[PDB]
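Right, one structure below, let's go through it.
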Amino acid sequence: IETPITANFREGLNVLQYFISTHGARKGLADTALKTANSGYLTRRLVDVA
Amino acid sequence: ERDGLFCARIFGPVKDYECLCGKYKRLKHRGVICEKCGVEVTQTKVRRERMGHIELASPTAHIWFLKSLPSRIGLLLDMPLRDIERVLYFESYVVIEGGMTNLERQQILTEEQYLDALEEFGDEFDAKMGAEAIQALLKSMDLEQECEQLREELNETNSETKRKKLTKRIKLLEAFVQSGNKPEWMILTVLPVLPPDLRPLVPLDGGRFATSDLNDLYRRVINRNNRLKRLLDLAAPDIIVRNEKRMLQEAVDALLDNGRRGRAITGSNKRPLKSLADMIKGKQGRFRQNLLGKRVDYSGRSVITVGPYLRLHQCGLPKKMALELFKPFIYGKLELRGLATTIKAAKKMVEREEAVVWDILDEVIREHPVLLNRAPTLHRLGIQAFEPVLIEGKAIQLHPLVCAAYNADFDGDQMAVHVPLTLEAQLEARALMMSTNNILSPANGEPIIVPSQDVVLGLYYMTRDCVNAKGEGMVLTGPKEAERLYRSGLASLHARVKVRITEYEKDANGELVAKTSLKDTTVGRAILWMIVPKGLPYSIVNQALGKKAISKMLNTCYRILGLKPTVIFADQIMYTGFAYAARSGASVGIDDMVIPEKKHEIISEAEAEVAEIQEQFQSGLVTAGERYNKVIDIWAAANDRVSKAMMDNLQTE
Amino acid sequence: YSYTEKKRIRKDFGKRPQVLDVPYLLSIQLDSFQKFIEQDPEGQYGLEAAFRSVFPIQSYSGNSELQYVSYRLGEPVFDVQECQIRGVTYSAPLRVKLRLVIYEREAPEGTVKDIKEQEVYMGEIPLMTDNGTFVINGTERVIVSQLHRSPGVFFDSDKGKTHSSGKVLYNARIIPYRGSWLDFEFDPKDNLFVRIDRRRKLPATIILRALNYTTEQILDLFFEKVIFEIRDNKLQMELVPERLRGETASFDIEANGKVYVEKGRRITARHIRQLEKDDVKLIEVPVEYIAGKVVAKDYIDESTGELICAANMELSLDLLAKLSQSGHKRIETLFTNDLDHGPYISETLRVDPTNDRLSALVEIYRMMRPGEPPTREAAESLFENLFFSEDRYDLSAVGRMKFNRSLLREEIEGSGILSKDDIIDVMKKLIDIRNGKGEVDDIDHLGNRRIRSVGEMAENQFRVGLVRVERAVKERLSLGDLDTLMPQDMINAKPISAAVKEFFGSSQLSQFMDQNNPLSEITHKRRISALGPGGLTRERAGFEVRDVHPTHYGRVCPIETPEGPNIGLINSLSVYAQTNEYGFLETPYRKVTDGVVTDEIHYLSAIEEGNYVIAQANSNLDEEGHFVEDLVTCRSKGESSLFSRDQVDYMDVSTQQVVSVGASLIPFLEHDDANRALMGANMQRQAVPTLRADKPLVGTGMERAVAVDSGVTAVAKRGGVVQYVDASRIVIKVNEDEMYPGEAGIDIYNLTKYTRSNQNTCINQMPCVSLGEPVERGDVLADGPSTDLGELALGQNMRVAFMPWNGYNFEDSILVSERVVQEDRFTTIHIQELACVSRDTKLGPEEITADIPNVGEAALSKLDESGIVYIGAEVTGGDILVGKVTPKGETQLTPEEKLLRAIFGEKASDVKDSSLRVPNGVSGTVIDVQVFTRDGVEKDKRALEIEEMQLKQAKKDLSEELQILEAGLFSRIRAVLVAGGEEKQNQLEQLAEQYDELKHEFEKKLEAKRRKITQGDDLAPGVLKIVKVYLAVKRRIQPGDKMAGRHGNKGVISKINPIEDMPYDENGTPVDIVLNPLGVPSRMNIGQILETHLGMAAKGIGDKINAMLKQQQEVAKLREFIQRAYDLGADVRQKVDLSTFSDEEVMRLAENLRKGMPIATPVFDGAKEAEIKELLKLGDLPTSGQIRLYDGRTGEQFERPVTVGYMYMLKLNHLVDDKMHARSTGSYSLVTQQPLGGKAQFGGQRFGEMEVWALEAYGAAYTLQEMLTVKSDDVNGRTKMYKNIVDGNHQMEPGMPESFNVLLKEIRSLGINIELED
Ligand SMILES: [Mg+2]
Ligand SMILES: [Zn+2]
């Protein structure tokens, strides 16, 4: 993004920084959830190969 | 019913060794059938093995062999799938032999083409409509005759494309003929129905035997068969009998494999319809039931919990859960000692839960492990055996070191448990699956069981130094005297000092060489050295001992000493680390997270740099593309300066 | 500060003032259903529009019709109280009026003899409750607000991997509200296409040909004309200056003796400008240039009489010579260029086989419905009824507005069904997007996302019922000769009733109310849902839509979404959100006209927010609402940047606009991360209702809002004074307000004392008011479950100290004290649900217990004479709640059997037992027993006693009112008659007659109430008597139970440690909880730490107030300290002072303020760090916020100063009693010999193929085979293994698996022989 997150968790975070940061939590949750399916898919075929 | 989908005569009887009418209803007469009624006598579970059939009026075709993937009916006859699919219905017939008339041996044709062709010749040439055409063409096409022509044609025809294509067809035809199964058995004349008990009628609300997906599909095949069977006797016209043949073919096709077709029901309060393919498939191939094993006897589960008191080779198994898990062994143990007179009396005592029954539980849970297991089994460490420790509580007490192997956070994630019966499984559980044996991981050489959070924090708290403290400069004999000063609170737990310590070492070939020297080491390091069992060097203890160094000490002891002393040493590190953490009492507050004083100065410089870059864009020099790269570099650099300011301030001030 | 709130006030921080207040949170459910169920005299989204669509209908050219005038929702059969307890649907009769008409044969529009009969009975549609719930069969259910793509055009992109060769797509999908989907998409070869209702692909030229257009008109409508003249036997054309741009010059361009552009160089701006300025429309072109461009229109020979060149075909040297030789001056041919006007329509016409309308209609009908033969009637009907039709197809007001807005039309509204011009416009617009101009529309933008609701969903399902019966009415009207018995018989109740009841009865949208928490109750209603009927499925899409978008900002919550498979699909509604009239979600903004910020608000829609610029909430307001800062931060069309002061058109209404109600309840939200804020919000919903409802110390603001709006706490209808306070009922005299038409006396509110909820939780209201305290309008009377003093509780505040303790508080575990479990704070009450109803067999009727056979005296003693369990008895596992005796006799009494029956004496003769028993595991005590005996069967002793209890309850409250109502007439006479005691004669009878009429109204009202208890007998066919026992059970907080906070910090209890071992401060008060320090650095949740520090200062100030109250320092000392603590800091956060210093109110305020004075910190604009430090310093505490907690078991002091405070804990509903289970021997499944299910009966714990690889990794094969052979399948193996373990010999005989034998039989059943050889 253009404007970076200036304020910390110790200080009072503004609404624009939270509304920007919520994408990282939502996308990060989806990628980690999708990675769990990829890990289960990867170990399936590697086990079946040998 | 007399001749239904559940039946006495066809399928099998209701009661164990009894007729339907009730003439022969005894174990003495167990061979003979019934005279009045039509029913044999047998066990209650004889229906599940027995089966029947359904005589089809028109010759039908199989669902898989028509489609599947390569089309076994098509490649055997040597023809395309599109023409064969149209030929299987009743819209476009296929010619069955006849070289006299101007037409191919397997030539498809429209109703108009059939009408025009029949007007000229009529006789001599022949062409069946539906699946009877494929059934006629199947038995006519000889495998041995075609194989002889293919062998001669391969050698004679000198070509790349001709020889390559003919080789694949000849090998498939030869393998099909050499096996045993002829082409005529692909199309279905008879249809074998499934056992009744393996497709049971589940009762609905109010006790009504609702028809299952099997029973509805088998009912459809019987209804269309009984329709078509009469229509041939009645001598119905070509349009009505052809329409019945389509719906009979669709009913059989839907029963055998419900997919890539019309599809019955489709989301009508019961999904599609359990076909014979979908039962063999089920949950994406029959894995969970047959291959996996499904649920197992002598099994249970509960919510996990912390267990620091329990050592590395045991776990806190619940008292109420463990009573049910070893239920057969309590009957044997009670009857062997002579408390319970018989099995009926032994059943009454354990159900009522007397005081004597609890003492028997501990007697048969000493040398009998329990296989703990987490749901997401990533690797071999996901299942492991432990000695069952009796504890008053429903929550299962997992070990601290084993938690790292499972990756089991204690936030409402229940771990299952299994009871290994017999001797060889208990021997395999104690030897192979044991936590004391399974110390090192399978993937890497480093140890799986290691210090994580509380042990690592307490080890750093103990093994540490400072600028100045109470009782710094003072020599002392050993760890016994050093512990007395530290525990009493005269000397500090972390201070600069120098005390003696007899550090052993295995220098010679199979011998413990002695040594002693007044080495420089802290008060906490002197007290922590007692956990190191003799052979380990003094250099490992006199350090920070934070995560990597702590884990390396366990790995070094395993190579030098062995499995036995490292198992004890790894446990004592957890006990010492857990106890030392309580002594320190660290706590991340609000004022603890101290931000840097130059954050406002750095933010002003970073913000001013963005204005300078923006000033160049409106001026003329800077462009839109260059502004994105320039602004991102200034913002990224400012984050590094802010992070380095906090890193410089918080680390050493 | 009104009443109830006067008892206890929270010290609210946060500098942002609330200009626009928080509205009624459960609006979306009520206002949508209010639009549905209401008499509207105009075309709006409601019941009249559902009728009027297919209200006036007529027979198949018969001149017979039945027009609908209006409807009338009658009175409910039972109210919400009676309907819930009995077990039926809460609904009102729909009295739909009608008017039959019949025109005369061979005559004009004039009726012979009409019969306008009474309103037809069209079932009973379900009504909505006060709080906003539907009662289906005595259970509160909620319909979630559906979300999907709105009706209208939408040009999708589908770029990237379209054809796997770096080729982007260009498709458009005209989605309707009702009808087939009109999709059109491109191809790899740049050809047009169409797909009717997501079907297989086909040519686009079949669509236009079906709607009456020729080959020449197809090219003319889509495509430049480009005329080619023929002057003096030579090639010429009208050379457009703009046409040559973006192309190489083939021939030498000249005009009137002047070379404009030479044959070689490209047509630049200088070349095009010369032709346009000079205005030369006559350029001499060559014959070779016309070879590439195809001809537009046809041109047959006049003299010869033959087709020279057909329409839509490529020209040539031979073709051009034939046209010129014949004598053709004009010659049209398509611009045709790769830059702008691409050859899409011309190429599509060549590939399309059908030419005429009959050929195109037959191909279109055959494509959609293959198999059947096309014809004249079928082809025209199928093509017409698909799109151009009223009954089948319908775009509606939302679709026509969206379609016109996308296509850039003048008119806002118009016709519902599509036309030839609209489809041609969509085809032309789709070709432009594929060419270059006009960018694609995004799916994540909320302008396209139409948010439907229960009101709109009920209107659709009701419309399905009317079209179903309409076919029956049309067929029946034509068959019937005379118009008699028409309106009642025609409009059948079953089609209308069964259709609409199926939606509320069983669907994806309509589901059970998640009622284990007032916050979970209110948030389930305020819920957006993507998945369901209409919207996209989970497997259908999994990208873009799941991710959060920038268009939200107060329409739906970015933070609140369930972590799992549906991550981002199930969105939560915001705090200040509100649905628009059209359909889309809105959000309020303050209208900033010029520099001064005005007070008037405005609801901006998703599409309307883009063009304007909106300022942020956190901004420094100057005098008269002026801009303090020069360059304030103002978002403009997604992106954020520092805009000007005067440029700001709009601004934010409140700081808690973006955050939802559940997210706003979390204090110090900004200090925590979005990941942990998402997790903490979800755990806040699952909190079980506590016994002792304690108020939160660290509040926020939405506590008082959620408690009143959810409908847990009993809010007052009209203000007044309390007459009689009690746990059962709370009456109140109105006095000031009163009833309108005289009469009346006082209000009444019967509190629900101990009742079962949806998720087995104890719902129990408690009175908070005094014996005779004054109360105002909109004030709490009785506090509901999980509430305290008119505010939301959820859990309880407990003392916490972050420190390690012997490895007990590891990872995510808590080390609670014995003082917590001993006080019975975290202990919670549950409510089970048992029932026994089976009867009506062929042998006889099943009796209700009446002393069952083959049972001891201990079993029979617990049951009464009728055979039912007593009120309040320890029902252990195995005991009989409700008895039974089934008729399975008639065996013919032999001499031996007859003597045995007479001597023993079990019952009537001989019967089988099927009594209800308590499940082996669960236990508790019986609190209530309901009996629903069917009509016809005589009522037993228990049923009459329960009916008499409800009758005497109904007698008491009605008679209680009569004491006030009858006294109004009685006491009035003694006042007037004593003054005048000739005159009083005529009026004396009127006073006595009016008194008797009021007394008769009591008897009439009591008879109706008494009858409703008797006649109210809901029962199915084959059901005689139905008893339902409710077993209450208490379960304390134990090791293993779930417990968490609001900041995303889950916990499980390790061990209940005695209070002597726990840490203690200087004063000697032992801490309750001990959390882990290690979790706070990694998981960014700084609000959890800040909540503890403010919580310590909150308790520290409260302990001072309790100390002042204990020592007794009078009103002078308490008033001075209370006023200073209220303000505390210095900023601009409202800060309401003492005002007047009340006498009674100040003393009552100090009592509730003791033992922890609460303080509210808002979500976004919460309490500061310096303000919290001053609060700690005010009530005797350090700035750092830590104390030297000495060790309990050791005695000595700790090394580091441990932080101490009161972080808010709440016990989640995930107990060990439900979770824990074991097994050994029991019931197996019939089909495959394996454990059936899991919960109860027999064990589960699925091993799976994953754990098999773990066992194989070690290499213990004997351990692995014992799972799936010895202890699972094989008939001889199970008996051998169990007997061997019983004898103590061990070993095993596994044999073959029975599940494998089924696999062979399933393989054998499909004509594939498989068998075990040898
Ligand atoms: Mg976790
Ligand atoms: Zn018989």
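Here Swiss-Prot sets the residue numbers for chain C, with the shown residues being 3-983, 1005-1341 in order.
Method of determination (from the header): X-ray crystallography, 3.8 Å.
Heads up, the Cβ atoms here are built off N, Cα and C, so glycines get one too.
Per Swiss-Prot, the features are as follows:
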- C:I561 to S: Resistant to antibiotics salinamide A and B (MUTAGEN)
- C:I569 to S: Resistant to antibiotics salinamide A and B (MUTAGEN)
- C:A665 to E: Resistant to antibiotics salinamide A and B (MUTAGEN)
- C:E813 to K: Disrupts the enzyme's active center (MUTAGEN)
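Those mutagenesis positions from the list C:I561, C:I569, C:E813 that have a Cβ under 8 Å from chain B Cβ atoms: C:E813. Candidate mutagenesis positions: C:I561, C:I569, C:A665. Fewest other C-beta atoms within 10 angstroms, C:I569. In the three-state DSSP classification, C:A665 (mutagenesis position) falls within a helix. A distance of 11 Å separates the Cα atom of C:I569 (mutagenesis position) from that of C:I561 (mutagenesis position). In this structure the alpha carbons, written CA, of C:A665 (mutagenesis position) and C:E813 (mutagenesis position) are 25 Å apart. Less than 8 angstroms from a Cβ of chain A: among the mutagenesis positions C:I561, C:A665, C:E813, that describes C:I561. DSSP assigns C:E813 (mutagenesis position) to coil in the three-state reduction, outside any helix or strand. You'll find the Cα of C:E813 (mutagenesis position) roughly 25 Å from the Cα of C:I561 (mutagenesis position).
In this structure, C:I569 (mutagenesis position) belongs to neither helix nor strand by DSSP; it is coil.
DSSP assigns C:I561 (mutagenesis position) to coil in the three-state reduction, placing it in neither a helix nor a strand. Its Cβ placed at the centre, C:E813 (mutagenesis position) has 21 other Cβ atoms within 10 Å.
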